[PDB]
Amino acid sequence: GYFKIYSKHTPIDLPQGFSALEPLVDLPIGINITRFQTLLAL
Amino acid sequence: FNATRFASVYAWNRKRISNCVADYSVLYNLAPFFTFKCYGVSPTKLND
Amino acid sequence: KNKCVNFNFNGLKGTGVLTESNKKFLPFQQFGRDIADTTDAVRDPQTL
Amino acid sequence: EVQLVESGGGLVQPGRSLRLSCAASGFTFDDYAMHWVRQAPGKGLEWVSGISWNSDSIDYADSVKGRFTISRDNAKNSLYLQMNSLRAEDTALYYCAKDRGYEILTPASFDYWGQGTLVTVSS
Amino acid sequence: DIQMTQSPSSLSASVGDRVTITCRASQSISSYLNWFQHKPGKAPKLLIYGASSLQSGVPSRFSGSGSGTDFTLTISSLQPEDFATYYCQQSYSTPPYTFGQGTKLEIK
Amino acid sequence: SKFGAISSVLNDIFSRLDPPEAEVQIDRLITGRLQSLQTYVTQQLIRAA
């Protein structure tokens, strides 16, 4: 029931390297998720 | 606990508690709560 | 600090000497362990 | 500390109809059942009628069936009692009490009361 | 149906006495009775809900007891503002919330 | 290794449980650690020989 969001920002296909993502935010949501879609700006 | 009405067992209601100090002596010292038996933690230790 | 005291941090009891630590915890990392899986570094809830 | 203010009392001739309102302010009203009860000038208390938290379960006294009607407006936190076809034996003092629970016919009884309003049915 | 009887009607005592009042039922109601105090000049107030459960905010001097067909209320201190009429009400039988007769209390 | 107990820390068992079953948990942990230490000593004796 918790939505964990991990984030990492880097100054640069996928580049070759190793970078651990720190735990950013926990969300006490407790819902079901089966699909998703990103959001852009025109 | 002092809620006037409860929900049915199939649609059981869930409430999340956080960011507060919890005192369990309020629950413990009341006679009507007859069935108070706990799993994995001794009730007397809840206060600490 | 700097003497053998019985400590209790958030229900975690123990006996030891609390000293300054140079370890750089992640801003989120709360507790700490070692190679031997023993709690050797901790963060005070009152003062970060 | 809860308040129960009642109005609509007075004196009417037999066979007429009058209207009572009872407003509460000291507690949450959307989840409590309410009752109207009667006290004769020279006798004890008697129950009259009752409505639940919502207008689903409604009860009237046997002696007053088919004559009196109770209503409830949750938005303004009040209930109402319309008295119809009054007789000479309905000149008592009526109290507007609140039930502890939410249903109508429960072992739970009236918790808080309010000062009764006096009505008279005579010429 | 159900019938409630008040064995005493008027009782006299002093400020330093202990008084008891009994309410009898026609048949068993399973300890589902309530005790109400009614001052002659203001709105009546509940003293006891259930057989022996004391309502919040009232002095602990009053004590209710009894189960089955008979029930009893007792005052141990008799403070000088305890003058009122006491009623016993059942909430278990098919007749909804039928009340018993009054029980006058006077101090002398 | 918890060795079958609810936790591998004695202080957690003390602060979380009453004596009646804290005793059982502590007994389980004690017998497990004793077995491990016995195995270590037996291997040490063989290697010493």
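The residue numbers of chain A are those assigned by Swiss-Prot, with the residues present covering 199-210, 215-244 sequentially.
Placed from the backbone N, Cα and C atoms, the Cβ positions cover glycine too.
The following features are taken from Swiss-Prot:
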| type | residues | note |
| --- | --- | --- |
| VARIANT | A:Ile210 to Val | In strain: Omicron/BA.2.75 |
| VARIANT | A:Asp215 to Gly | In strain: Beta/B.1.351 |
| VARIANT | A:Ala222 to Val | In strain: 20A.EU1 |
| MUTAGEN | A:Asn234 to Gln | Increased resistance to neutralizing antibodies |
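On the structure: features taken from Swiss-Prot.
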residue	record	Cβ contacts under 8 Å, 6 or more apart
A:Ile210	variant position	A:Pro217
A:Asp215	variant position	none
A:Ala222	variant position	A:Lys206
A:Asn234	mutagenesis position	none
Response to the item:
Among the variant positions A:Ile210, A:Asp215, A:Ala222, the ones with a Cβ under 8 Å from any Cβ of chain B are none
